[PDB]
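First comes the structure, then the notes that go with it.
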Amino acid sequence: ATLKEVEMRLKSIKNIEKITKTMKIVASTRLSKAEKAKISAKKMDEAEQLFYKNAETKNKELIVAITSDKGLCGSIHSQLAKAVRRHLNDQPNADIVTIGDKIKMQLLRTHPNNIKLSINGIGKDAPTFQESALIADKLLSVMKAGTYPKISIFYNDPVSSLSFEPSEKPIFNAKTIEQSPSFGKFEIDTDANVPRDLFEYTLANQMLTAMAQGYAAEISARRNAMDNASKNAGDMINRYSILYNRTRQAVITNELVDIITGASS
Amino acid sequence: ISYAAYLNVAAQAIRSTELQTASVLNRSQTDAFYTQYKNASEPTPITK
Amino acid sequence: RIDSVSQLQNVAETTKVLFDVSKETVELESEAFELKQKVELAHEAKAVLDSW
Amino acid sequence: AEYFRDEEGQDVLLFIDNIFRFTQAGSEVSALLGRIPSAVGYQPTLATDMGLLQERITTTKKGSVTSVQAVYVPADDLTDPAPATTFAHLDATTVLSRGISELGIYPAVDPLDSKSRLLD
């Protein structure tokens, strides 16, 4: 009546609560793995950053960002979208490679000359080297990544275990090594063609590092967002409990008048 | 092909001796697509 | 330098056209008052007559 | 209101606070008179009794009659027959509710619960 309609909606809230509980639990298990991977990646990459630093640097233009194909995990997807957008104030038509289905849809609106290359099937998978390598190799061929003066990579940095701030680092072009302040303490002749090779190899290694942070940030956000969902859903359970209790009394009292009027007559 | 795609293959051979864990195989084996794109317009996906 | 100086000259002349025209329109509202009065009086006469 | 309506052709208004209180009074008298109360508590003679005042508020060619009427809603249930049976006898409403009152929106008129016969 009113009654059954109360009871079913309270159920709906319950089922929702039950699934967000389930999720947070599965999120905690994934998360541990995620953060451990990210130390190793950062540390490996860091050994290259040491070079890039000492060497110094002089880093259209490309944008990469890394996100989940699967929807829901917090505001990971659209806070990441604000930061892409910030750097698309340089050139409005600049070419975005979307590792992640979600961000692509949103960007395609804001400017349509952005989506050029896109990937798929990353979101259900971990930050593993194979994915990064193939995409890097394809980035050279399709998109001609070695032409660019700037390459920039976006991810969401897992700031503290309860937060994520969208963050960046620049993949350094082959061009940087050559003309940078010091290449005299990284002297060469014809012993190797270090730029064209060192560049390729750091496309995949820096991009991987970015996937690892992003993954750790996403799974962390997800846990927190679902954690908050249970709370807000609980609050509705408790209000709807007052609704159920009033709904039950009303049905019984209105019903009594009916039997009484009949009996009198 | 790239210098780092050749390292990648070298890494692939290395994933199989049998002693190696599940994650190792994933750093060396993925079945995915990559959505080809141009313009809005899309050529259809192909396996990465 | 010529660009600035020309604007002053050209602008200074033409704004006088709007300054006169605008106030003339205000003069028209005095004549408008006679129009308004005729409407009041006719509405008044019509109203009584409908009642008749 | 009718003298102004009939004899004179001069403009009328009506403001009412509340004609729910007319309905409320009917429920109170109902038992004593010799009627058997219908469900909720409202009179078994509600449509006929309601009918007579609201057909004595009606436009004639002797003059138009703009009316503004107010209905007091008890327990805020609008699904009770005394508030409900009024809408049929209405052209327009601008329903006011407790919820929009809490939200701080004054006037408290529901913006999704307003209707008119002048809407087209």
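Here chain A follows Swiss-Prot for its numbers: 34-92, 104-309, in order, are the residues you see.
For all residues, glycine too, the Cβ spot is worked out from N, Cα and C.
Per Swiss-Prot, these features apply:
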MUTAGEN   A:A273 to V  Lower activity
MUTAGEN   A:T297 to A  In ATP3-5; dominant suppressor of the slow-growth phenotype of yme1 strains lacking mitochondrial DNA
MUTAGEN   A:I303 to T  In ATP3-1; dominant suppressor of the slow-growth phenotype of yme1 strains lacking mitochondrial DNA
VARIANT   A:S207 to I  In strain: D273-10B/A1
VARIANT   A:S308 to F  In allele ATP3a
Those mutagenesis positions listed as A:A273, A:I303, and which of them has the most Cβ atoms within 10 Å of its own Cβ: A:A273
Recorded positions (A:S207, A:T297, A:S308), the one with most neighbouring Cβ atoms at 10 Å: A:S207
Among A:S207, A:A273, A:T297, A:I303 (the recorded positions), residues with Cβ under 8 Å to chain D, listed in sequence order: none
C-alpha spacing of A:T297 (mutagenesis position) relative to A:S308 (variant position), in angstrom: 17
Length of the line joining the Cα atoms of A:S207 (variant position) and A:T297 (mutagenesis position), in Å: 52
A:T297 (mutagenesis position) versus A:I303 (mutagenesis position) - Cα distance in angstrom: 10
Rounded distance in angstrom between the Cα atoms of A:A273 (mutagenesis position) and A:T297 (mutagenesis position): 37
DSSP-derived structure type at A:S207 (variant position), helix or strand or else coil: strand
